Amino acid sequence: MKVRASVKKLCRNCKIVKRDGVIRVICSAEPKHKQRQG
Amino acid sequence: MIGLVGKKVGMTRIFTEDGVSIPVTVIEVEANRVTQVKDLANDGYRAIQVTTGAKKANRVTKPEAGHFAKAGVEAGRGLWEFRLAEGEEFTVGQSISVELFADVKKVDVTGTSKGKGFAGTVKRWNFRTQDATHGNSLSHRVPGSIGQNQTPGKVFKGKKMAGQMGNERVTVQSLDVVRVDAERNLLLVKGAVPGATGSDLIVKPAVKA
Amino acid sequence: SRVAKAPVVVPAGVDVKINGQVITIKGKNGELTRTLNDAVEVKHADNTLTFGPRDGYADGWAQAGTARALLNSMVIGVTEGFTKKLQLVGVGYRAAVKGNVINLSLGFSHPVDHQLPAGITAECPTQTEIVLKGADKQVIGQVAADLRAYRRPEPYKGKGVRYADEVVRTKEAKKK
Amino acid sequence: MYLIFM
Amino acid sequence: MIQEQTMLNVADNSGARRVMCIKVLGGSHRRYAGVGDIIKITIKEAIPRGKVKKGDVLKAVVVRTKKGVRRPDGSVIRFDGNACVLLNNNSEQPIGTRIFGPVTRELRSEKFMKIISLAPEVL
RNA sequence: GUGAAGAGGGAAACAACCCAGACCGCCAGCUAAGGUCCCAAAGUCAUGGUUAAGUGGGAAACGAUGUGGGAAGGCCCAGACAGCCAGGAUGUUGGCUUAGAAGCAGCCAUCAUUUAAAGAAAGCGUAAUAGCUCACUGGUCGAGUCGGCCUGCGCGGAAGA
RNA sequence: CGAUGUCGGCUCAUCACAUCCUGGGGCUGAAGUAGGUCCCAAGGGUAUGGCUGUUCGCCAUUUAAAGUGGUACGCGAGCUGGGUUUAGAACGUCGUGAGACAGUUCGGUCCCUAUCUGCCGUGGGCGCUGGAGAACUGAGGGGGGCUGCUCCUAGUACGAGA
RNA sequence: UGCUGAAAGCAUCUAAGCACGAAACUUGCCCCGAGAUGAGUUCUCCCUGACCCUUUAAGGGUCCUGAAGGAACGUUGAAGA
Ligand SMILES: CC[C@H]1OC(=O)[C@H](C)[C@@H](O[C@H]2C[C@@](C)(OC)[C@@H](O)[C@H](C)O2)[C@H](C)[C@@H](O[C@@H]2O[C@H](C)C[C@H](N(C)C)[C@H]2O)[C@](C)(O)C[C@@H](C)C(=O)[C@H](C)[C@@H](O)[C@]1(C)O
Ligand SMILES: [Mg+2]
Ligand SMILES: [Mg+2]
Ligand SMILES: [Mg+2]
Ligand SMILES: [Mg+2]
Ligand SMILES: [Mg+2]
Ligand SMILES: [Mg+2]
Ligand SMILES: [Mg+2]
Ligand SMILES: [Mg+2]
Ligand SMILES: [Mg+2]
Ligand SMILES: [Mg+2]
Ligand SMILES: [Mg+2]
Ligand SMILES: [Mg+2]
Ligand SMILES: [Mg+2]
Ligand SMILES: [Mg+2]
């Protein structure tokens, strides 16, 4: 889980979802590509 | 569970056959006669009220002697209350014996501490003394500093300072019941209980696990 | 809206009783209840339900497609039910059903026990498998996630409780 | 001796 | 009650004659070391041809105290002087081969099973 | 320009900011800046929108299918986007290098066929291959779909005694 | 500037979180043990000595850890007086000299009976609606919250072995 | 960290709904506590006379009466300046 100020899609499997008022990035193939904005 | 009211008789020792010293405190638990039973529909909470000992008939006042004559019990030296649990019921006038603690393994004993009077901060709050030598000027056992400068500019509430120590109600928890002696109204707990010899103690069973 | 406009065909012999916002469905497998949102409108028709956005509410199309799919799966649960299969991977890992309790032994120092809620009945064909029968979809899905939460699959040997329809990713350990 | 601020 | 700077006699044949306690091991802000407690020492005196040299920093175990130990029936066993046995820094096995004077039953465990085997008397 | 040498009303309190220049009295009225739910005088006023953050009532580069508006563009009933079932190839180990490189360590080109379409294959992986996989084309489905610009109001970035 | 006492030590603390330990998690180039990094969390806890006036630092040995900062670089109407700062004296250096140093060295008076606020204790007066003696309820407030090591599970899971 | 689930035929921990989750928070443990002027509750005890006037009203006065209890004094205390 990366906590940074700019979250992005790092491959073609990443998905940007807004959960509870926080922009997150969910990846189905690479658990390294997990990000939240903070 | 309800408790009983006793009297600190003093400390002694119990020798076991494997050669152990057990410091016990002797508590004379006379029978506790129930004076008044409280309920939800009249008092808002469930409790019984017990009295113990005996009082001189020329020393009981007219308000107090009428409260005992309503129950039929004889006038003891005081009145204490105990909160009932769900499933306990008692009747007015019923005497409770020391056999309440027959299979109770641990008790909590609460009493009034000894009075140390006006005690300084070295005795009361375990402060450190300053130097007894090396130049010290009239400042050996004084507290020192009691605050900071202009911010806040006041001493905080709850500051540790000299004052009245002791003579207060304290509860010592989880004492081993060593021996219950029902035929002479005794209860031997293991260890030191609060109070001087001859003071009232309230022995309730242990609430902690 | 693409989900909310395809109607739910009610099959033969399931009592669909609509009372305001509270819906009840009886059937061959059991009786289920789901209090619907205020923003959806349900109407009984010729053996077929319909869901529409109630007026005076802004997000009625989104609430309709959910209320559709939850009632679409209620009529499956009272007719054919649901199922979940959980298999155990790792030596000395075993399960056992005794009543409505599952007895898992997953390499701990104590034995663990899971009390199944009313509506789920588990059975173990093999000692390294669990089959869960249920009439609700969420409850059969949550119970399958609680047994999985005891010992989740590790990425090095695959050990732990896993679904039978779930592929576990594994990876080599770090070279010295 | 540090007698006056200076 | 052994604390820091306390000079102890030595109760084995390792060669040291007086050692000084420089640390009480086994806790933060720890004050005292009774009988059976490891201490960290330094050697102040030594015989010329012993196994240890003056100035060495070793571990020890306190076997006698002038303050004494207490038994579960209230008894006390005191001694006329503080004594210890030098242990190795890491293996914590006794360096010497003999123990002098009596020791107590507080050392009776698996850690110090070799000290109460060489002891002339156990109280 | 104001204070100094200037009171009054507003900006919570606040010489220098805004409105405005106190001769004295009144238990009269009209306005200025500023305001009208309660503290506290006056609209819980009327019509049309926006916000969902208590934003309003601290803070930037940067980030994001938050949401309202506008003008255009691509594909679409000869069937669009998504989902699904399929195929997805052989020449070819294209040649060079490498003990191996066979599309996928590195260099050069990158066609022919059968067809409905398929690459000298975008990526994973591997001793290398294999393997999965995407581009492309069928069938199913039966109504919109895709992503750039200009913009209004919001979200994160946002830790102190 | 008709005076707001300076560095350090002692004593007593109190707050922030940018967390040192303990607590809960994501990623790991995370096999296990042990780590790296990030997120949440301020309840508690958070060394003894040698040298030096030292804060700091280095060193010795511990500890679960020996946090970072604010509070007039917290604290002299609470203590000390070691220091770069009165008057004595000497060295080196500069000046013809009186003297001076940004250099070092030995010696050198630290006052205050608490009116007000604040805080720690402890009482008197009146109220609470006839007076009185007891026992309570509990709105509210305060205290407390740390942690090591050994053994079992088990030399099991993991690991080629260690 | 999830379950079910659309907006967005899929996917999705979230928008509706549901379940876990820490020494932090609210309790549970101990102590003070009805000046809590919002001054609370329960139990018991005590007082059951006559007359006059003005400013006629929670009015003032005379004679008799003095209760429950309290204080005060003494002997003092593991209580205390
Ligand atoms: C016996 C009693 C005497 O007090 C002392 O000896 C104390 C110990 C002095 O400190 C001693 C000791 C010392 C170190 O100061 C503590 C030193 O600096 C002074 C010069 O002498 C004090 C306090 C000095 O004040 C201080 O004077 C400084 C010049 C400035 C300072 N400032 C913060 C206001 C101020 O407080 C000063 C000058 O004596 C005060 C003036 C009024 C006097 O002369 C008075 C009459 C003194 O003789 C005295 C009160 O009788
Ligand atoms: Mg003096
Ligand atoms: Mg003195
Ligand atoms: Mg103030
Ligand atoms: Mg003005
Ligand atoms: Mg004003
Ligand atoms: Mg008004
Ligand atoms: Mg704001
Ligand atoms: Mg002045
Ligand atoms: Mg300071
Ligand atoms: Mg001061
Ligand atoms: Mg001089
Ligand atoms: Mg100078
Ligand atoms: Mg002084
Ligand atoms: Mg509390």
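Numbers run from 1 along the shown chain.
Using N, Cα and C of the backbone, Cβ positions are placed for all residues, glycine too.
Proximity of E:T97 (mutagenesis position) to non-local residues of its own chain (separation of 6 or more, Cβ distance below 8 Å) is seen for E:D12, E:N13, E:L118, given in sequence order. DSSP assigns E:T97 (mutagenesis position) to coil in the three-state reduction, outside any helix or strand. Listed in Swiss-Prot as a mutagenesis experiment, E:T97 to A is described as follows: Reduced RsfS binding.
Quoted from Swiss-Prot for the published mutagenesis E:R98 to A: Reduced RsfS binding.
Here Swiss-Prot notes a mutagenesis experiment, E:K114 to A, with the remark: Reduced RsfS binding. A C-beta separation below 8 Å, combined with a sequence spacing of at least six in one chain, links E:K114 (mutagenesis position) to E:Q93, E:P94.
For E:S117 to A, Swiss-Prot lists a mutagenesis experiment annotated as follows: No change in RsfS binding. For E:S117 (mutagenesis position), the Cβ neighbour count at a 10 Å cut-off comes to 9, with all displayed protein chains included.
E:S117 (mutagenesis position) carries neither a helix nor a strand DSSP state and counts as coil. Counting every protein chain shown, 12 other Cβ atoms lie within 10 Å of the Cβ of E:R98 (mutagenesis position). Recorded residues E:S117 (mutagenesis position) and E:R98 (mutagenesis position) have their alpha carbons 9 Å apart, per Cα-Cα distance.
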